[PDB]
Amino acid sequence: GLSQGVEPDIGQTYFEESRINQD
């Protein structure tokens, strides 16, 4: 994994989940 998610992958992160934001 690469970012925050449901499914932990390697290291400490999960998926590269599509976290698009503004505010």
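Residues displayed in chain A correspond, in order, to Swiss-Prot positions 29-51.
For this deposited structure, the header notes the method as solution NMR.
Note: Cβ is positioned from N, Cα and C throughout, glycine not excepted.
According to Swiss-Prot, the protein carries these features:
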- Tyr42 to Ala: Almost complete loss of Astexin-1 production. Is unfolded (MUTAGEN)
- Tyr42 to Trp: No change in thermostability (MUTAGEN)
- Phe43 to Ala: Loss of Astexin-1 production. No change in thermostability (MUTAGEN)
- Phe43 to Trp: Gain in thermostability (MUTAGEN)
- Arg47 to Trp: No change in thermostability (MUTAGEN)
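According to DSSP, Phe43 (mutagenesis position) is assigned to a strand segment.
Sequence-distant neighbours of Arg47 (mutagenesis position) (same chain, 6+ residues apart, CB-CB distance under 8 A): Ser31, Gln32.
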